[PDB]
Protein chains: 2
Amino acid sequence: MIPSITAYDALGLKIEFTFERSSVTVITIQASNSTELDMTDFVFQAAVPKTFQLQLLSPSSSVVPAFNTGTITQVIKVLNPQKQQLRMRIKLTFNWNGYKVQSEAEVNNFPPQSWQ
Amino acid sequence: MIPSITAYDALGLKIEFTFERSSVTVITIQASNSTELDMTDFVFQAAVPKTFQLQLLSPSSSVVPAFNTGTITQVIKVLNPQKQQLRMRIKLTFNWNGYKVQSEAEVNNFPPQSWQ
């Protein structure tokens, strides 16, 4: 029952995070594409501050299909030994209609239930 | 009388190239933004193969304002001693709602009158 968040929303690409806990938080990302063309060779990257550790598991695919017909999911495991408020930077890269696109964002809006 | 081209059109950012010649082609770029937020700290970069030479002059500003309320203009002077078909790789970087965005494209649709 940890609230989800929108980690990223710009110009047609949205990424939601959902959370599970059993010092580790397991994040599942869901990437979706509201534009008229597929985002191909899609790669998600994440980094946490040095006082946390992250493990990124394999994504479901490398294509975010046009017009919300499907998603990419991917799991991130975050270790938080010092019990600090979660913080993360993400980087997205993909191809779209002959263009190569990259974007980076800070994710700050983690809910307290995701870490405290 | 040289036809203009759309050098770049993706996801709300459009860049037109217009041309003048008096082996030098003077390109004026026009960047516009049909999205709901300004594209700030906007930087245009261009590269050409080695058998050309480019001089990039200063842009009119560093903001492409939201909802098509204005443009950035910037001049590129290209020298083409071998009179080969003109082509270019461009890279754009900017901030959008705080996210850092980068995009790259090849511009290989130059009109014959821009180089022949």
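One-based numbering along the chain as shown.
Even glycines carry a Cβ here, placed using N, Cα and C.
Quoted from Swiss-Prot, the note on mutagenesis experiment A:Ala47 to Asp (Swiss-Prot position 753) is: Strongly reduces interaction with EPS15 and SYNRG. All protein chains included, A:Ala47 (mutagenesis position) registers 14 other Cβ atoms within 10 Å of its own Cβ. A:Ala47 (mutagenesis position) carries a strand DSSP state (E or B).
Per Swiss-Prot, mutagenesis A:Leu56 to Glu (Swiss-Prot position 762) is noted as: Strongly reduces interaction with EPS15 and SYNRG. Sequence-distant contacts of A:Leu56 (mutagenesis position), defined by Cβ-Cβ distance under 8 angstroms and a gap of at least six in the same chain, are A:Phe44, A:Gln45, A:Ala46, A:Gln74, A:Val75, A:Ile76, A:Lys77.
Listed in Swiss-Prot is the mutagenesis experiment A:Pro59 to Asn (Swiss-Prot position 765), annotated as follows: Reduces interaction with EPS15 and SYNRG. A:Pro59 (mutagenesis position) has a Cβ environment of 15 other Cβ atoms inside 10 Å.
Residues A:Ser22 and A:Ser23 bracket an unmodelled region of 4 residues, and their Cα atoms lie at a distance of 9 Å. Here A:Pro59 (mutagenesis position) is positioned 16 angstrom away from A:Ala47 (mutagenesis position), judged by their C-alpha atoms.
Look at A:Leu56 (mutagenesis position): DSSP puts it in a strand.
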